[PDB]
Structures are given as structure tokens and as C-alpha cells.
Amino acid sequence: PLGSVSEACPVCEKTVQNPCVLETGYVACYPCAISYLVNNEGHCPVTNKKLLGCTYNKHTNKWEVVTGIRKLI
Ligand SMILES: [Zn+2]
């Protein structure tokens, strides 16, 4: 089922803390989702799909997450 918070985080492999949903529907820790997308040029840690919601910042020469991460309460 979508949105479950009891699966391993696909980034850090631990119990998810501060869950959020990625553009691909998978759940990760909030800082894990942010850091993975920034560090991997906007690619999903589960599917390696190039995500629509990540944008390249020409000033910092780094990727940022503009849309596509949603927190779970
Ligand atoms: Zn994590």
C-alpha cells in the first residue's frame, strides 16, 4: 500500500523517521529524500528515474528540490 511508513528507508536503510513521499510514491526520511535527490542529480533512490521536481541552480551549480516531496504527518 502507498504511503506506508513501516518499510526500510530506501536511502539510509533504517526505520523511516520524519516520513515523506517521493515523486515516485516511495517513502523515505525527509533529510534522506532531500540529500539523495540533491546528491544524485534528481534521480529516485528506488527506480533511478529522473524526477520532474528537481531543478539545477546555475549559481550554486547544485540540484535543488522544487516540487515532488510531500511530508507525512
Ligand atoms: Zn532514511
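Residue positions begin at 1 at the first shown residue.
If you check the header, you will see the structure was determined by X-ray crystallography, 1.5 Å.
Cβ coordinates are placed from backbone N, Cα and C, and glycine is handled just like the others.
All protein chains shown were included, and the count of other CB atoms within 10 Å of the CB of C32 (Zn(2+) binding site) stands at 22. If you look up Swiss-Prot, you'll see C9, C12, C29, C32 marked as Zn(2+) binding site, on the strength of experimental evidence.
Mutagenesis annotation in Swiss-Prot: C29 to S (Swiss-Prot position 354), described as Abolished zinc-binding and folding, leading to impaired protein import into peroxisomes; the structure shown retains the original residue. Its own atom aside, the Cβ of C29 (mutagenesis position) has 21 Cβ atoms within 10 angstroms in the protein chains shown. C29 (mutagenesis position) falls within a strand segment according to DSSP.
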When the binding-site residues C9, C12 are compared by other Cβ atoms within 10 Å, fewest goes to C12
